[PDB]
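**Student:** Shown below is the structure under consideration.
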Amino acid sequence: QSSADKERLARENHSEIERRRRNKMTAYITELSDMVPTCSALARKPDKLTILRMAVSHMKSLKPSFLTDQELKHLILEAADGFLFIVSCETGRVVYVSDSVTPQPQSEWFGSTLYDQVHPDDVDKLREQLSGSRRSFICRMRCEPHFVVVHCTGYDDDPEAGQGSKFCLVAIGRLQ
Amino acid sequence: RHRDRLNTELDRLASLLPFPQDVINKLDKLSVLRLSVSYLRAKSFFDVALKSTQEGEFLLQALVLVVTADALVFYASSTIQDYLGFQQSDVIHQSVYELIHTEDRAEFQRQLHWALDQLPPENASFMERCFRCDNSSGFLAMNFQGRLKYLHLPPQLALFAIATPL
DNA sequence: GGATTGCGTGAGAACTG
DNA sequence: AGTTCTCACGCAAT
């Protein structure tokens, strides 16, 4: 009964599936001790236990998402250089001014509308896409400065969205 | 008794983890240590050193997929749990092939070694076979267009990309 | 009554039909 | 019946 039921799949097969459990944590422990700068400078032995006891320090020093908006913002801005812009339904006046608008300060986005920051050739490709719950279109925004084609696209069982007054388009922009 | 002095530390880091309380403690012992390492590196996403002498989450729904050089993930979109049938913490740190097709694993491997400093090809774009949650067919061919970076044993090549459907 | 990483197996949840 | 796992106290090693 212990031929292949306890020796080949009871110990061997298990030993292969329960030994790595102790090598991955030590790996992570060694993989986590390095990140902690206050644990590597120890007399030839970062203690594999204090690697976590003091690790709570940085775990303490540093709810929605473990990353911060400025991170994701800089993250997406680093992803494909995407800035967030929120204009009105038809008014054309931009509501939000994105802090990663490095495709050009708020001089043109504060008063002038989006139509002012694009090329007039968008006479139709910039109004039809305005008011499919989500719009996909590649308008011609300018700010040499006229060739930064920006491809924009924006908008379980949930009806509305408890948030500020946002009946308009909120999309991104990436050099495509 | 020292073999129990750890859980007193784990319940801390588990509670010291940026995730909702609804399913916070659903993390296994290796899940916390896995997520415990996938967050501190975020601390140094950009700058946690100094040697050299909000509500902005509207873009995630209007769509961010991070990748490393050792064939594992660094950060999964905070909205990659609705367009895809899984959660962020479940694979926020595990290898990418665990969610990529078989014959297609060689494609992602070549986008880093044979590719690589803002020059050809700093920003790549291609299709591939991705996994699916089931009301699904088990794979989706997203369009991964990444922008290579130098995220900070010297630094290695990172990947700041955003994948979308086909 | 005393402590270090690390090696087994089994009580039992929890994903298996 | 079924299964993989996570989690548990116990053991020979420093």
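Here chain B follows Swiss-Prot for its numbers: 37-89, 111-120, 124-176, 200-216, 223-241, 253-266, in order, are the residues you see.
When the header is checked for method, it gives X-ray crystallography, 4.0 Å.
The backbone N, Cα and C atoms fix where each Cβ goes, and this holds for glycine too.
Pulled from Swiss-Prot, these are the listed features:
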type	residues	note
MUTAGEN	B:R39 to D	Drastically reduces the binding affinity of AHR?ARNT to dioxin response element (DRE). Impairs ligand-induced nuclear translocation of AHR
MUTAGEN	B:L49 to E	Reduces the AHR induction transcription activity by 50%. Increases ligand-induced nuclear translocation of AHR
MUTAGEN	B:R70 to D	Drastically reduces the AHR transcription activity induction. Increases constitutive AHR nuclear translocation in the absence of ligands. Reduces binding affinity for the DRE by more than 30-fold in vitro
MUTAGEN	B:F115 to D	Highly disrupts the dimerization ability of AHR. Reduces the AHR transcription factor activity induction by 50%
MUTAGEN	B:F115 to A	Highly disrupts the dimerization ability of AHR
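Buried or exposed, and what's around them? Tell me for each listed feature.
**Tutor:** The Cβ of B:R39 (mutagenesis position) lies under 8 Å from no Cβ of any same-chain residue at least six residues away in sequence.
Spatially close to B:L49 (mutagenesis position) yet at least six residues away along the chain are B:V68, B:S72, judged by Cβ distances under 8 angstroms.
Residue density at B:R70 (mutagenesis position): 22 other Cβ atoms are found within 10 A of its Cβ, drawing on all protein chains shown.
Within 10 Å of the Cβ of B:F115 (mutagenesis position) there are 17 other Cβ atoms, across all protein chains. Classification of B:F115 (mutagenesis position) by DSSP places it within a helix.
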**Student:** Between B:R70 (mutagenesis position) and B:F115 (mutagenesis position), how far is it from one CA atom to the other, in Å?
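**Tutor:** About 28 Å separate the Cα atoms of these two residues.
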**Student:** For the mutagenesis positions B:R39, B:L49, B:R70, B:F115, which ones lie near chain A, with a CB less than 8 A from one of its CB atoms?
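**Tutor:** Only B:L49, B:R70, B:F115 pass the 8 Å Cβ test.
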**Student:** B:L176 and B:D200 flank 23 unmodelled residues; Cα separation in Å?
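**Tutor:** Result for this gap is 9 Å, Cα to Cα.
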**Student:** Before the 3 missing residues sits B:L120, after them B:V124; how far apart are their C-alpha atoms, in Å?
**Tutor:** 8
**Student:** Where the chain breaks for 21 residues between B:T89 and B:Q111, how wide is that break in Å, taking the Cα atoms?
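**Tutor:** Distance across the unmodelled stretch, Cα to Cα, is 30 Å.
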